[PDB]
Amino acid sequence: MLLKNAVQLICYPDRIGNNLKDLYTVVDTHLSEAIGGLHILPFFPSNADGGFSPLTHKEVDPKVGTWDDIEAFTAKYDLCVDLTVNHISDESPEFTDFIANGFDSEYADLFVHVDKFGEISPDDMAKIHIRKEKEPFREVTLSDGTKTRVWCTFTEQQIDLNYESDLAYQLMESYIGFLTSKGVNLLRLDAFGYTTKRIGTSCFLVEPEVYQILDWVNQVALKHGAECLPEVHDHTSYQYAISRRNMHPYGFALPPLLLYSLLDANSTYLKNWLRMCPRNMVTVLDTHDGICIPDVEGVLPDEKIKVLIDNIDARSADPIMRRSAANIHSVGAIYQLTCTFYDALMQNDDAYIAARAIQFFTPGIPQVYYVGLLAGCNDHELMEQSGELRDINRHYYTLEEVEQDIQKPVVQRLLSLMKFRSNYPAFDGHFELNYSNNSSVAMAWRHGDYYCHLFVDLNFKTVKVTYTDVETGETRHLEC
Amino acid sequence: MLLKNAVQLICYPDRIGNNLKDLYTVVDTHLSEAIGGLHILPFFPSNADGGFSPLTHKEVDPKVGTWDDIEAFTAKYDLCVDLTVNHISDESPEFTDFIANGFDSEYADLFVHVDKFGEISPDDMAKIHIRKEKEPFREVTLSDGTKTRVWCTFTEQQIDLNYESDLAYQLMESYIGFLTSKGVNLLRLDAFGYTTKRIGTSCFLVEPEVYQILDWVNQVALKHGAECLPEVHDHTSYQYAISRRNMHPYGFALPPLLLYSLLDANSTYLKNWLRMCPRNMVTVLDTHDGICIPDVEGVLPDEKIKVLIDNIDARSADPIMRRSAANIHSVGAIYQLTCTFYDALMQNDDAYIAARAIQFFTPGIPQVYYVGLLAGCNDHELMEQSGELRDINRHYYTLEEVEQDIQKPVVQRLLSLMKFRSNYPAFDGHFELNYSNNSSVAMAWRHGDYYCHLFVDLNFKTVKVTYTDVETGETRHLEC
Amino acid sequence: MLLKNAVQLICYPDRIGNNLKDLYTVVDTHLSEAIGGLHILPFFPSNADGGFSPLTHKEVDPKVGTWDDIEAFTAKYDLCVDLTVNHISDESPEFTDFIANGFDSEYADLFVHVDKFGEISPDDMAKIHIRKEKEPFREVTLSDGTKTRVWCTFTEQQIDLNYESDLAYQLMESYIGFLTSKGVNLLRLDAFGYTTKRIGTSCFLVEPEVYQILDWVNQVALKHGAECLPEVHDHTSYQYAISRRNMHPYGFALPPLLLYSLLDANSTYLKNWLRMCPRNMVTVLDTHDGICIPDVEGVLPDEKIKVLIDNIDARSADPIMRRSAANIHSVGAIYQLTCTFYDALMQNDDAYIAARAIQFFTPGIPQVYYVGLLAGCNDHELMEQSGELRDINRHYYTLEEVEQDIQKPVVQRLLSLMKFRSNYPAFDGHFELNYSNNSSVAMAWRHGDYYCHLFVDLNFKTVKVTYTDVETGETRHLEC
């Protein structure tokens with residue numbers, strides 16, 4: 001616990017420079033005052049899906065670096081790493097052993113064997129919540145040639161763990177203990193919503209079993225010195241459910257709501273959300289994924305969400321959709337919009353700095369995506385070569401490119417904002433939303449004598465920060 | 001816990017029988033096991049607005065009873081009474097002295113004097129959030145015959161208190177001290193959103209000043225042994241703001257949400273709210289007021305509120321509207337629907353018990369309005385004699401009427417639910433929302449060995465309640 | 001053709017006068033040339049639902065008459081009688097035996113016993129297609145004192161038959177054999193869609209089992225010299241499925257379609273329907289029930305149906321709704337509109353006569369409801385006294401009331417229209433839809449030299465009928 005209440009950077013292990021050592025150089029050169037922590041997307045050996053199919057959580061993939069490169073970070077920064085509670089790779093030791101020894105294997109129970117369910121009705125099959133149009137089963141061939149089907153939610157390389165079996169808990173406890181020994185204090189629980197499988201249900205976020213699993217993961221992480229950040233993309237009510245269980249929710253509602261507020265110069269729905277937002281959240285504008293719509297339902301009226309989708313889709317590549325949706329003009333249809341936050345704001349520096357300041361004054365720990373940190377645009381060339389829609393938001397940066405972009409004026413304004421947010425003591429106090437008209441936002445933090453106040457005029461995208469000098473009583477105005 | 005986690009009754013002092021002694025006899029005869037607490041609508045001497053224009057909070061109106069009639073409840077029951085933080089009667093001693101001695105009066109500062117603001121721009125006049133189509137100023141003639149204007153938000157007999165002056169706090173502290181000495185442990189802060197007046201703002205729920213007033217009232221209440229229930233009809237986010245400040249919010253979102261959920265056999269929105277609902281709330285289905293629409297915005301999509309409004313209005317009396325709102329079919333236009341909750345549910349007994357069952361299983365202290373307790377219908381005849389729309393929901397019950405209505409089968413079902421909710425120990429534990437389809441709701445409470453489960457099928461209006469008998473160790477079914 | 005291609009009357013046995021003899025006297029006095037047939041609503045002993053809970057089909061209720069009174073109509077006229085294939089009364093001999101002897105009774109298999117299905121999941125309960133907001137089960141106490149549940153779709157007095165047992169088929173064949181022996185040639189199969197019960201389905205119109213039951217009844221009917229008119233209120237496609245079964249469907253699409261056509265002066269959807277209308281269909285404008293909306297879906301665009309609903313409901317009594325469907329302005333929500341056809345047309349004599357003229361020219365045998373025959377208005381007092389909404393369209397006519405209403409000019413116009421339709425030979429030929437603009441309809445019938453033409457101007461509600469007289473070979477104009 002006692003994670004630093006400072007800005008955090010979200011980055012790949014190899015997207016800045018070529019490896020963890022190059023990323024460390026950039027962080028130490030420019031971000032030593034700007035951030036207190038890092039979320040490094042999965043650096044384990046993985047055979048699919050951008051690192052999210054790990055063979056093990058106990059090894060660092062050699063192509064990106066070593067466990068020593070990771071620990072260089074744990075010295076100065078908080079470290080947040082993924083724990084893929086839902087699945088492990090088919091090349092993992094446990095699954096390859098299941099292929100080798102079949103149902104005789106000790107890890108046989110660790111996986112979900114479809115035959116236990118029996119015949120599943122068409123109605124019950126339709127209920128299962130998956131984006132893929134293919135049943136969530138993979139047929140695998142054992143070494144003797146027997147053909148058996150195991151539950152597989154995502155790519156064929158990812159094999160879902162069976163939380164009916166105790167082995168899944170031992171496997172999770174084993175990973176958590178190793179990771180925390182490396183100095184990880186924040187565990188991002190990926191795809192936790194899929195861990196419970198029950199025919200006749202959605203097989204997504206089944207209550208109350210989902211919280212019983214979450215509570216166990218949270219208790220074990222506490223054993224080992226780590227807090228938890230469970231990840232769900234769905235209705236905002238689940239972030240509240242996470243918050244109530246003393247875990248960190250994600251502020252996924254903030255990006256689309258802030259996008260709408262700046263594009264329309266409306267503050268009403270943003271202020272309503274700030275007044276009721278969950279207490280211990282990690283806030284984001286952009287992530288490694290894409291700007292997610294379901295997390296804003298209820299937070300934004302449906303018509304406003306449709307307006308945001310129609311506005312953004314002109315400046316973006318094709319959105320990621322929920323399965324067989326059909327009518328793109330529908331909020332229900334769209335899962336994620338693929339664009340860089342800067343492109344969504346139309347590359348207006350004042351609008352982008354306004355968004356980052358509002359995020360930074362929002363309760364919770366603010367996380368800055370590396371593409372956003374450098375004010376990156378949509379990477380159309382990478383999407384064409386990789387064939388992956390999300391790569392439009394995952395540009396590979398050369399060290400020289402980072403030096404060129406760090407000097408950009410919009411990035412310089414952002415860096416001073418991050419240093420203020422990371423160091424000024426008022427943010428350790430309590431949050432006071434202030435009265436404002438429907439076209440501006442007023443936010444403030446108070447800690448004893450320390451006080452900082454943010455005013456954003458959404459019409460003109462002007463950002464004004466006033467603070468109390470730590471050395472002196474007189475108030476001061478941050479350049480922003 | 002200072003308050004009992006049991007059902008509470010909301011009643012007038014004189015609407016069951018003619019006085020507080022008649023109310024006590026009814027509570028003692030039929031409700032002694034059913035409720036742990038009582039909210040009595042204002043019993044002070046008052047010249048307007050159904051008791052909410054109190055000359056003083058230190059007296060009981062002689063026509064309804066005596067302070068001793070009040071203490072008869074305080075021995076066996078928790079007691080919730082209103083404190084009208086915003087305004088006091090013009091016949092109050094403080095205001096009457098102000099008319100007598102003018103600005104020489106020691107009480108002159110207690111009121112808001114319009115001339116201090118000077119000229120008010122039409123733009124600043126438009127911002128002021130009040131329902132009446134009249135300016136919130138009233139000219140009064142002092143004894144010497146000079147005319148001066150004081151601010152008054154509601155009827156002309158209610159005169160707003162000035163929270164710029166310490167006299168307002170002193171008065172409230174005086175009221176809080178007297179009320180708590182009589183045995184009031186829960187203070188409903190009526191219309192607190194109006195207490196801050198600032199030109200250039202709405203003069204409603206001005207942040208962060210409105211919470212500074214709330215904190216002082218809460219601290220004073222706590223010193224005297226009372227908790228606070230501040231009352232706001234507005235966006236649900238204000239209830240979260242109250243909950244965060246360790247006060248009891250109102251579950252005003254629940255009535256419109258349940259009505260839509262039962263009328264349309266849809267549980268989706270209700271489960272989203274139950275998953276994130278605020279922590280220490282007092283829940284209601286019907287109140288003395290009317291089913292209020294702004295409290296459900298965002299909780300229900302705009303389309304569904306429109307559906308609910310048109311459905312109820314087609315079979316009910318005229319709604320209360322927001323000031324000068326032309327469109328009847330707009331959410332923005334309707335402030336309150338005038339209907340009895342039993343009539344809002346079409347006098348379907350099964351639907352009504354299902355609604356109360358869901359309220360009782362919702363986290364927080366459930367409050368039952370006296371009209372709904374007797375499953376009363378719309379009183380159009382009372383409205384015609386009175387000239388008031390709110391009286392459709394404020395029927396006068398004769399003692400003989402109460403005995404016949406208590407006997408109605410639907411009321412007997414409700415009483416059995418209230419006894420179970422008020423006494424079963426699982427409710428002192430934690431809440432477990434359960435997975436269900438989009439036409440049913442499944443809720444449970446667990447406290448160690450105690451466990452109770454509610455299943456409601458919204459298509460067929462069936463209620464199933466299962467509970468465990470700890471000594472037996474076996475599940476039992478509570479008939480409902 | 002087994003039936004005459006002439007107008008038919010739909011009437012109660014006791015709604016004209018007090019009995020069947022009174023009805024016979026009115027038919028013989030005024031309709032001997034106007035009509036060729038009669039549909040007499042149930043005259044059996046029945047304990048619910050306006051004669052549709054028959055104790056037996058082999059007895060005539062003594063209050064309405066005797067079997068000889070039925071046989072009077074048969075000798076000069078076609079007779080259409082209901083066969084309640086789905087259910088029989090709980091007072092029936094077969095069900096009374098089951099109450100007495102329980103599962104030992106010879107008739108136990110005749111009813112549907114809910115416990116055989118076992119635990120029914122909430123999803124499977126939700127699929128069941130029933131209008132009432134209650135579960136489709138009725139708990140009954142056997143004389144031994146046991147409580148068991150039997151399936152019942154409608155009122156508790158109607159107990160659904162079990163078509164998995166042979167006893168149900170033996171019961172129906174016995175009814176059909178008796179009814180035809182009395183001279184009935186048309187059997188209306190009431191609520192036939194409910195006969196198939198399968199958990200996991202809607203339990204409504206389960207294909208192809210529903211047609212196998214339909215084929216069985218038709219074979220029994222044809223052997224005994226009767227044709228079948230199965231009654232289903234749902235999508236038009238079911239009328240086509242019935243038509244291709246060599247059975248007479250109902251033209252239920254026509255009443256709502258014609259009402260929109262006349263109220264909005266639009267003929268396009270009507271001509272689209274007339275061009276593809278199902279063959280061998282009995283057409284209606286008004287029935288003993290209310291005007292049914294689902295039968296017009298797809299035939300009319302949803303927006304126009306919405307226009308019709310809002311128009312009618314604004315000036316009429318409450319509609320019957322589909323189960324738990326909040327949205328009163330929605331097509332999905334509304335089952336039936338409760339108002340007479342004359343009132344549905346604003347008591348406009350020209351529009352009403354034009355509607356009947358179009359009906360009589362539509363392919364198939366036209367049926368005229370007795371209230372429409374006398375141009376009856378909404379009967380609010382009968383509905384106020386009965387408590388049954390449908391009674392607004394089921395007025396009781398005294399014999400003297402009939403004598404003056406027959407004399408009404410709009411009724412005399414209709415009578416001349418019925419005589420022309422019942423007797424002119426062209427209607428026995430082939431039907432020719434004619435070109436017209438979107439404001440008028442032109443329909444024709446040709447049989448050899450006989451030819452008649454109908455032109456309706458929907459803007460001005462003018463009716464022109466031209467026919468040829470074969471000996472003259474000269475076009476003539478018919479008063480209408």
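So how was this one determined? The header says X-ray crystallography, 2.4 Å.
Here the Cβ of each residue, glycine as well, is placed from N, Cα and C on the backbone.
What Swiss-Prot annotates here:
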ACT_SITE  C:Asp190  active site, nucleophile
ACT_SITE  C:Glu231  active site, proton donor
BINDING   C:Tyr194, C:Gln336  substrate binding site
MUTAGEN   C:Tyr194 to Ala  2.7% of wild-type catalytic activity
MUTAGEN   C:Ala333 to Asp  0.3% of wild-type catalytic activity. Does not gain activity on sucrose
MUTAGEN   C:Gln336 to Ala  2.6% of wild-type catalytic activity
How would DSSP class C:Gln336 (mutagenesis position) in three states?
strand
Around C:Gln336 (mutagenesis position), how many other CB atoms lie within 10 A of its CB?
23
List of residues, in chain order, with Cβ under 8 A from that of C:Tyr194 (mutagenesis position) and at least 6 apart:
C:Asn86, C:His87, C:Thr153, C:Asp160, C:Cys203, C:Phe204
Using DSSP and three states only, what is C:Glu231 (active site, proton donor)?
coil
Taking only same-chain residues 6+ apart in sequence, whose CB is under 8 Å from that of C:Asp190 (active site, nucleophile), what do you get?
C:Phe52, C:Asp82, C:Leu83, C:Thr84, C:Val85, C:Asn86, C:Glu231
Return the residues near C:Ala333 (mutagenesis position) by Cβ distance under 8 Å, restricted to its own chain and a separation of at least 6 in sequence.
C:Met321, C:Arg322, C:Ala325, C:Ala326, C:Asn327
Quick one: what's DSSP say for C:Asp190 (active site, nucleophile), helix, strand or coil?
coil
